[PDB]
Amino acid sequence: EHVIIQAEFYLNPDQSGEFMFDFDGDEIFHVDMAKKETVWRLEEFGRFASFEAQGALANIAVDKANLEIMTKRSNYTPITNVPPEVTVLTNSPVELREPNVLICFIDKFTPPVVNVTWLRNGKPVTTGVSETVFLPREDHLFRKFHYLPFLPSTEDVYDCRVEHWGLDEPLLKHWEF
Amino acid sequence: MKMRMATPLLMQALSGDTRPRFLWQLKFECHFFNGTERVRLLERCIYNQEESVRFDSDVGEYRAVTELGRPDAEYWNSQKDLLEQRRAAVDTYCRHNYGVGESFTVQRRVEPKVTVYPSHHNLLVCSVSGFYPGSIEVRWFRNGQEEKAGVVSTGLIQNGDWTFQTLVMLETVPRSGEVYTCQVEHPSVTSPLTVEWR
């Protein structure tokens, strides 16, 4: 048993679209809407497979048109914000001076708009961070991962700070060695 | 090989940010049983958080999920060429894409890295990291006997990067001569992986 999902959305009034494939919960690729480019989740995938990025843009255009029809058909009933639960964990057991990766897992939320900051000793860090696009859930909420590579030390602390319209305050998940 | 995409049908034509939002989601789900032996296509159309209309390859046509989805179900079902298009999609789309990606998805295998370390007296951690796929079994043994009591597990954690991990811990009152073993069973290896602690 396996499942492949082609998941798309359009969001108003942000005018944001996304287009991705999921295999058993993992992203295969997504399309960069700006660059009109196929972005394989693992680089090695692009060595075996290809995808015509331009087609996603045409799909998104149809989705946009349809969203506008349904918005008027619902007589402008808006989405209800569902705030995320957030978990911070490491990629591996933490050994001193063996490099590792902080994972910030953001789960069960909608609409698909968040602002995520990595904090180190209270300060924003951007060096080496990366993130995924918005990943689908059966209940039609979203998931998302952000990553922060780091060298373990007994004197650093970390925070993943997440903002979403359904939270009253920015959510802050702490981690330390 | 080139992955194929399915195309949503068009509906019928007639400091701060406190604006309301409107969300439209589209999902084409290809469900595979025993490779491509049995295949079901599920097209889900979702306004805000509510699925409103769907195509189910086992039904053969659109069905409204909510009253909101009703005119779409009827408009699209009135287009016979479109329906047989979607009906044939189980082959031209699902089976095709399964074939294109099979080698690096279905056949993907990464071996777990397994370690044991301390955290009544002693709590032991069996860390099992960076494996694929998710299907796995982690078992604790005290000497020769499997131990299921005093065990706490995180369960399967998906890392978001085509790897998984899991942590399984065992409460021990260690005694003389006791060997504790964490055993891992995973499709990547033919024999079990075992790690001993004393």
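Using the numbering of Swiss-Prot, the residues shown for chain A are 29-205, in order.
Looking at the header, which is where the method is noted, we find X-ray crystallography, 2.4 Å.
Any Cβ shown, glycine's included, is placed from N, Cα and C.
DSSP assigns A:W68 (mutagenesis position) to a strand segment in the three-state reduction. Around the Cβ of A:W68 (mutagenesis position), the same chain contributes A:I56, A:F57, A:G74, A:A77, each under 8 angstroms and 6 or more positions distant in sequence. According to Swiss-Prot, the mutagenesis experiment A:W68 to F carries this note: Decreases the interaction with HLA-DM complex and peptide exchange.
A:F79 (mutagenesis position) carries neither a helix nor a strand DSSP state and counts as coil. In Swiss-Prot, the entry for mutagenesis A:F79 to A or C states: Increases the interaction with HLA-DM complex and peptide exchange. The structure shown retains the original residue.
While the structure shown retains the original residue, Swiss-Prot records the mutagenesis experiment A:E80 to A with this note: Increases the interaction with HLA-DM complex and peptide exchange. Decreases the affinity of the interaction with TCR by more than five-fold. Counting only residues at least six positions away in the same chain, the Cβ atoms of A:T66 sit under 8 Å from the Cβ of A:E80 (mutagenesis position).
Among the mutagenesis entries in Swiss-Prot is A:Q82 to A, noted as: Decreases the interaction with HLA-DM complex and peptide exchange.
Taken from Swiss-Prot, the feature domain 'Ig-like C1-type' covers A:112-204.
All protein chains shown were included, and the count of other CB atoms within 10 Å of the CB of A:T115 (mutagenesis position) stands at 14. Where Swiss-Prot documents A:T115 to R as a mutagenesis experiment, the accompanying text is: Decreases the interaction with CD4.
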Pull the DSSP breakdown for the domain 'Ig-like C1-type' (A:112-204) and write it out as helix, strand, coil residue counts. 0 helix, 51 strand, 42 coil
Which is it, of A:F79, A:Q82: the one of these mutagenesis positions whose Cβ has the most other Cβ atoms within 10 Å? A:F79
Can you filter A:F79, A:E80, A:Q82 (the mutagenesis positions) down to those whose Cβ is less than 8 Å from some Cβ in chain B? A:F79, A:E80
What is the interatomic distance between the Cα atoms of A:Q82 (mutagenesis position) and A:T115 (mutagenesis position), given in whole Å? 35
